[PDB]
Structure formats: structure tokens, C-alpha cells
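Participant: Sending over a structure as C-alpha cells; questions will come in a sec.
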Amino acid sequence: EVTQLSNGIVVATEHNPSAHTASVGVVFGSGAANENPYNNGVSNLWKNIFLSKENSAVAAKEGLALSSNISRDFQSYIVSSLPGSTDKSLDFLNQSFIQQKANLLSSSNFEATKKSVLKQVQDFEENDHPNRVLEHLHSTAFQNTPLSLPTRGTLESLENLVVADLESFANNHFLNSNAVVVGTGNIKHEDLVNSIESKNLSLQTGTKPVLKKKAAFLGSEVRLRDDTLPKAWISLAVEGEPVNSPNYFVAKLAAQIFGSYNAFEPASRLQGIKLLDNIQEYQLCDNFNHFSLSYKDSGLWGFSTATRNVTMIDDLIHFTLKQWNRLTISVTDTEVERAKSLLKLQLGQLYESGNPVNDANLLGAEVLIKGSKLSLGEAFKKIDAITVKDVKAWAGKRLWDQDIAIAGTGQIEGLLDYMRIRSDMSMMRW
Amino acid sequence: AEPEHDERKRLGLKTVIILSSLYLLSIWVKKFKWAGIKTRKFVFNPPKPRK
């Protein structure tokens, strides 16, 4: 059961007696979308300061494990431990992250962390193609709007930061009205609330800055061509649904219909996905996957693919977009029936895995928007209630003759112009 | 010498008006479809000579 109390800070807890671990954490409603192009990467630097050697050493001496996660809409700082020592994690979180920040922002520590983060971002930008392609897709989809800033930070901006930027961001965003205290695993809600009440655990006053511009989607493309690479990596997307939309689960199911494909695994060549019937003959791709990502203001629905067949890219894109076209007009009931159970198993593993850190992140990110956490059972009935008419109604609105965003790198010379791709979003025979 | 004189000059008015607005409509459609290449912007950053 999920129990949430608004006394003090918003305290959420999900109790699981079977687990042998307990996680206690703080989730902030600010993310990479709350920063600007001149201090971009301040959140990643804060994360790596919390994860620095001295802080991690003092934590691990007591027997605790530290996790930090940076995203568009939230920042997560989690302390995981054994069930008997769940009170010690609160003490470490109070003493280190909240009460005092002078020790963590010393000159030498800041310089070392800055040099390590610069090295990491430099390695990412050159030797991680499928993920940086998705980052550029975000950066070109939401350009000149908060949601397009990369979460790690750019190489040029990360140099200009000083400790003053970090402390300014901490003053502006680490607030009581922006925070949720989350408890996961083998702990009780009453015990957690009592433990918080015994201490003060006050973060700050409130009134975080309000953004003047809301995120917007622009049809656009960016091409980063490099002929010294062996493949071509391509990510393509349209505007999707945000969190708290009525069509959220319909979006995830429509994504699940096409699924993912790996050419080298024997089993995934026999899937009921009809798209493979066009792909398999000439080995058009090595792998693809479909995504329905949702944020607070907007979302992305699309796919990502990698291939060595540098002379047949347009055929791959054409067949994929013709499979997308089929959703509006001629989706069949068996497709939806398979999609329901595939999605239920897909959602089942996500929310019911052994690791409590994923549960903590999900619960903290959920209560910061909805105000409450949807149960597993009520999720299934909405999934089971989906019909063919709903899928057709959603697809006729979100992907029929709509603008797209594209991002590719590698031997993308075979990738045709924008308009030729944009015309594939309709059939013209219907 | 020209018993088709009057009909030729009135079929011409129909053909010129139709073709002159087709000619103008084609310029808008040409520019609409060429709009993504007319304002396309290139940047150049020299790669490192390490490789």
C-alpha cells in the first residue's frame, strides 16, 4: 500500500515486508529544465558532489549506499541500507546534504569534481552515439525552451561554473515546497513519520522561481554526419502525451504494439510484430525500439534505430512509417489483445522489481505531480478497458500528418531530406 | 484570312488568367517546399588531430 501524509514535508511510503533492504530519499521537483544555457550542467555537478569520494566514504563507513539521479523534471538523492538502520540514513541525509554545504564546496573538491565531470561529458559526446542522438533529438525538438537542455551539461558551459553558481542554485531550488521525502522497502510509514518528527528536517522557506516560457515542440532536424564511424544511428519522434493526460496508457500501448527488435537474437525474429515481415528479407537494420516518454509539459512518441546497411536507410524509414500509418485506419483486435498483456508484463516488471531504488525514484517522481500514487490493480483495468476505437482516436490525433523531429549521426548520407520523410506520415491512398 | 479572330482572343483571355495564377501559385508552392533548404544553417568545428 502507498501512504502519503502532507504533515511537514510531503512524506510518501510504500511498504514491502518481503524485502531485505530499505531506501530513504529526497526527490526535488527541479531538474535540467530549471537551468539555463549559461549554468547548464549545475545539476550534474551537484550530483557528482554528493557522489564525491569523501562524502561517499563517510557514508559507506556507516554501511550506507548513495544514489543520485538527474532528469528533466526531478532530482533524486537516495540513501539505501539494511532494514534495521533506516534511521541512520535520515541522519546522514540531514548532516551532509541539507544542513551544511561548505565542506562539499571547498576549492580542491570543486576543482577535482569539475575535472572529472568534464572528462565524463567529453567521453560521452564522442563515444556514445545512440544516447547522444536522443539528447540531440530532445535539444532540437524543444529548442529555445527549458526542456531541451541536456541533463549532463555542455562542455563549453561546464567550464564557466564556479561555486557561486552551485550555491545560488541550491538557494533557489532546494526548498520545502519543492521536496518529497520517500520511503521504500522494509519500513513502516508510521515509523518514518515519527523519525522525521523527532528531528527538525526543515529544508528552506519556499517560493522557487517560476519559468516564464512553457515547453513547446518545433518540427526540425539536426544532422551530425561523421564518415569515420561504421554505422548510422537515427532517432525519430513526434509530440506525445504529458504526465496526467487521459491518453497516457493508450500512448504506452500504441508504443508496445511495435515493440523492439534485435536481429541477432533468434527468438525476437518470430515475434507477432508484422513490421519484421518487411525488414527481415534484406537485413535493413540491426536493432530498433519504440518509446513513449512523458514529461510535465509535453512528451515524445517515436522510435530509435541502428543499422550497417548504409545504402538502404530510406527503405527502413519508409516501412516503419507505413506501419505507423496502419494504426489510424486498420488496426486489428488481435494486435490490441496481444498489446494489453505485453504491456501488463512490461509495466509489471517495472513497478515490481526487487531493487527498491527504482521504486523510490518512481514514487517520488509520481507524488510530485499527481499528488497520489496509482495502484497496480487500477492500472490494469484502464489497460484492459482500451479498445480499437480508442487507439484509432488517439492515432488520428497524435501522428497522422504531424510534424516530426529527427536526429542522426554516422554515415547518414543515405538519410534523405526532411520533407521526403515528412510526407510519409500519410498514405494518400485513403 | 482569320475567321477565328474573335474566338481566339477570348479563349486567350481564359488561358492567360488561368496560367498567370497557376504560375504565381507555383512560386508559393516552390518556396514552401524549398523553405527547409533556403534557411538551412551550417557550422564548422575542426576535429582534433589525435586520430
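Since chain B takes its numbers from Swiss-Prot, the residues it shows come out as 259-309.
If you check the header, you will see the structure was determined by electron microscopy, 2.6 Å.
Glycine residues also receive a Cβ, built from the backbone N, Cα and C atoms like all the rest.
Below, the features straight out of Swiss-Prot:
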MUTAGEN   B:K272 to A  Loss of RIP1 from the bc1 complex
MUTAGEN   B:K288 to L  Loss of CYT1 and COB from the bc1 complex; when associated with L-289 and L-296
MUTAGEN   B:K289 to L  Loss of CYT1 and COB from the bc1 complex; when associated with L-288 and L-296
MUTAGEN   B:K296 to L  Loss of CYT1 and COB from the bc1 complex; when associated with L-288 and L-289
Participant: Check the Cα-Cα distances from B:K296 (mutagenesis position) to the mutagenesis positions B:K272, B:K288, B:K289 and tell me which is shortest.
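Facilitator: Checked the mutagenesis positions B:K272, B:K288, B:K289; minimum Cα distance to B:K296 (mutagenesis position) goes to B:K289.
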Participant: If one measures from the C-alpha of B:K288 (mutagenesis position) to the C-alpha of B:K272 (mutagenesis position), what distance in angstrom results, rounded to a whole number?
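Facilitator: Between the alpha carbons of B:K288 (mutagenesis position) and B:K272 (mutagenesis position) there are 24 Å.
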Participant: Measuring Cα to Cα, how many angstrom lie between B:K272 (mutagenesis position) and B:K289 (mutagenesis position)?
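Facilitator: Answer for this pair: 26 Å between alpha carbons.
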Participant: Over all shown protein chains, what is the count of other CB atoms within 10 A of the CB belonging to B:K288 (mutagenesis position)?
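Facilitator: The answer is 10 other Cβ atoms.
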Participant: On the three-state reduction of DSSP, what should I expect for B:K272 (mutagenesis position)?
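Facilitator: In three-state terms, B:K272 (mutagenesis position) counts as helix.
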Participant: If I restrict to non-local contacts, at least six residues apart, and a C-beta distance under 8 angstroms, what lies near B:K289 (mutagenesis position) in its own chain?
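Facilitator: Result: B:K296.
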